[PDB]
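Student: Mind having a look at this structure? Questions to follow.
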There are 2 protein chains.
Amino acid sequence: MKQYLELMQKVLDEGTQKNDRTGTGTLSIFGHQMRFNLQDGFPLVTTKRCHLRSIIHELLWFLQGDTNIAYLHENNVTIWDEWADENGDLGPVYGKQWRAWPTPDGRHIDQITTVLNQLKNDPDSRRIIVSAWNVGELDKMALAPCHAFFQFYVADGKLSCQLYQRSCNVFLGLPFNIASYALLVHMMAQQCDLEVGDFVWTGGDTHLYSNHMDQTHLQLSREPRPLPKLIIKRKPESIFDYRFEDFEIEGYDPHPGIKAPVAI
Amino acid sequence: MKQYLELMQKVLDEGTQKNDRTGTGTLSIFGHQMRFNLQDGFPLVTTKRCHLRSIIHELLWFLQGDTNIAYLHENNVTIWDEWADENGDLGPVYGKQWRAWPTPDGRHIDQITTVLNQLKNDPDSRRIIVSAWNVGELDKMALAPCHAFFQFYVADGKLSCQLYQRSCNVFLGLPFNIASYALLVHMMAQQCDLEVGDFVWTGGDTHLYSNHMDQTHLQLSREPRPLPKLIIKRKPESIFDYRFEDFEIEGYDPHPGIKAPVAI
Ligand SMILES: C#CCN(Cc1ccc2[nH]c(N)nc(=O)c2c1)c1ccc(C(=O)N[C@@H](CCC(=O)O)C(=O)O)cc1
Ligand SMILES: C#CCN(Cc1ccc2[nH]c(N)nc(=O)c2c1)c1ccc(C(=O)N[C@@H](CCC(=O)O)C(=O)O)cc1
Ligand SMILES: *c1cc(=O)[nH]c(=O)n1[C@H]1C[C@H](O)[C@@H](COP(=O)(O)O)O1
Ligand SMILES: *c1cc(=O)[nH]c(=O)n1[C@H]1C[C@H](O)[C@@H](COP(=O)(O)O)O1
């Protein structure tokens, strides 16, 4: 996508070389924002082929309030294998925080249910937010939440959403994150009888790992193709009742996939 | 300021009329980001007179982990009066979360200290974050946190900070918010022997109240003057040891003030 490629070029041209936790090294910039009008099409990168199966199943896994990769394995998803323990658990990550944020007094908060009820009963609210950044449980998580906090918005019957990603791997993670959230927006909109609006992505440490330079340069020469369209085959009883078989990506003609190692 | 005035013009040009909690009515846009190079000068609005007295005392109050307005009162600052109860309490708001975020296992995390330790020992970390958005205690707060999340970054020996403000009252609150955080960066930088970098402001529901339109247009007809200079006269033992007297703002020649009502 245009916005995406522009960010890549920006990182290359303005990035500062930074030594990081993985000891790999990165070209890094701080503070960036991009908007995706969802009416124009599903923001799925076409400059390289993206794997929808992994994107969809992970999101359904989140809404389940699940933190064990068992589910992902049943569906041949391995994106979280490098961080799961001997038993497949990742600690109280995303899923746990979304569906059952632990209060100091022992109670639990279902942020998704709250959001649904807010969108349905009080759309003008400026407090429709879901946070995965539970300071009190960060030590128990296998990896700190990258896409840590998001806010919904409603105007003229359209549902928008802004995501704050504290850390971003432009080449590997960013394409996955965009599509994942854009998908959530569509699911929320359908469940709340609202049209889709804009997906606003805001990031903190936006970077490109040194060992991805060639891949990036290759992708930057490929002209972006028209954006695909998402089709939701069925309207479930609730936001928690979606199945992988309910989504269709029409008109997705991407360029060949580009391989690159992951940093652990 | 240029960025500030341009934001106001954007809200007016692309804002949607929207009803709100206070029952006042607002013009609103969702998603915005602007950057302030702190080396250029202290980002204090000159198109209208602002009063440091309240900005500084509030920040010091925050750092103390204080949530009762008694302190503010002793120093003749009334900005928070309308939301405090009979005992002057506001609930576990900013100060409390910053200095003692409650964990489910009985612990309390001092986010400010954690950040200081990170800036010195691991400045390349992509997790240097302070969050006031405590989902589990929002119900005990007098008002949900507007400026609820911020991340620090270091590059070229300069300290930058990005703030995510979920809700923003462009005319009243923003001028305070910008100066408050720019001040925090200066204090942090001095304590970590770093230079000041950029303050990146990101907003969710950025709006202007219907009853602030004339004030807004009056301000827009003014030419921004040179930015003031911040002079810290002392280097305290810790970030929690600063006093009002330690700060000196010079070169501040602002336009006349423009009074406007606060939405409760
Ligand atoms: C974001 C996010 C979720 N995640 C989780 C996640 C967790 C830690 C991380 N750590 C680092 N350094 N970078 C990441 O992008 C990253 C991503 C992802 C995990 C793997 C792939 C990945 O390797 N992509 C392959 C396809 C693999 C497959 O489908 O089997 C690709 O080349 O596209 C992408 C995203
Ligand atoms: C941000 C922040 C902190 N806050 C707290 C705070 C709490 C609730 C809010 N509610 C609304 N609707 N808008 C706000 O900006 C807002 C701000 C502020 C509160 C009041 C003033 C204010 O009254 N401004 C007057 C000066 C009054 C004085 O000197 O005491 C002005 O004319 O500017 C500024 C900031
Ligand atoms: C985390 C998970 C995700 O969905 N998307 C991402 O981009 N990431 C990345 C960010 C960074 O590349 C790597 C490590 O982050 P950190 O060292 O813990 O700060 O994961
Ligand atoms: C809150 C506190 C501050 O620092 N600055 C701000 O702009 N605000 C504003 C946001 C909004 O106008 C009002 C809070 O109302 P709500 O919770 O968003 O409904 O104060």
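Numbers here mean position along the shown chain, with the first residue as 1.
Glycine is treated like the rest: Cβ placed from N, Cα and C.
Swiss-Prot lists these features:
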type: MUTAGEN; residues: B:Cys50 to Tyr; note: Shows 0.2% of wild-type catalytic activity, but substrate affinity is not affected
type: MUTAGEN; residues: B:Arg126 to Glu; note: Shows 2000-fold decrease in catalytic activity and 600-fold decrease in affinity for dUMP
type: ACT_SITE; residues: B:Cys146; note: active site, nucleophile
type: MUTAGEN; residues: B:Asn177 to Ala; note: Shows 200-fold decrease in catalytic activity, 20-fold decrease in affinity for dUMP, and 10-fold decrease in affinity for mTHF
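Are these features on the surface or tucked inside, and what touches them?
Tutor: The number of other CB atoms found within 10 A of the CB of B:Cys50 (mutagenesis position), across every protein chain shown, is 18.
A 10 Å cutoff on Cβ-Cβ distances gives B:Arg126 (mutagenesis position) a total of 23 other Cβ atoms nearby, all chains included.
Sequence-distant contacts of B:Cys146 (active site, nucleophile), defined by Cβ-Cβ distance under 8 angstroms and a gap of at least six in the same chain, are B:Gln165, B:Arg166, B:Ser167, B:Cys168, B:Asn169, B:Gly173, B:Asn177.
Under the DSSP three-state reduction, B:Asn177 (mutagenesis position) is assigned to helix.
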Student: Cβ within less than 8 Å of a chain A Cβ is the test here; which of the recorded positions B:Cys50, B:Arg126, B:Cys146 meet it?
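Tutor: Listed in sequence order, the recorded positions near chain A are B:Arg126.
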Student: B:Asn177 (mutagenesis position) has how many other Cβ neighbours within 10 Å of its own Cβ?
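Tutor: Its Cβ has 19 other Cβ atoms within 10 Å.
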Student: Give the distance between the Cα atoms of B:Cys50 (mutagenesis position) and B:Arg126 (mutagenesis position), rounded to the nearest whole Å.
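Tutor: Approximately 34 Å lies between the Cα of B:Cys50 (mutagenesis position) and that of B:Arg126 (mutagenesis position).
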Student: Within the set B:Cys50, B:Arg126, B:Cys146, B:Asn177, which recorded positions show a CB-to-ligand 3 distance under 6 A?
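Tutor: Passing the 6 Å Cβ check against ligand 3: B:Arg126.
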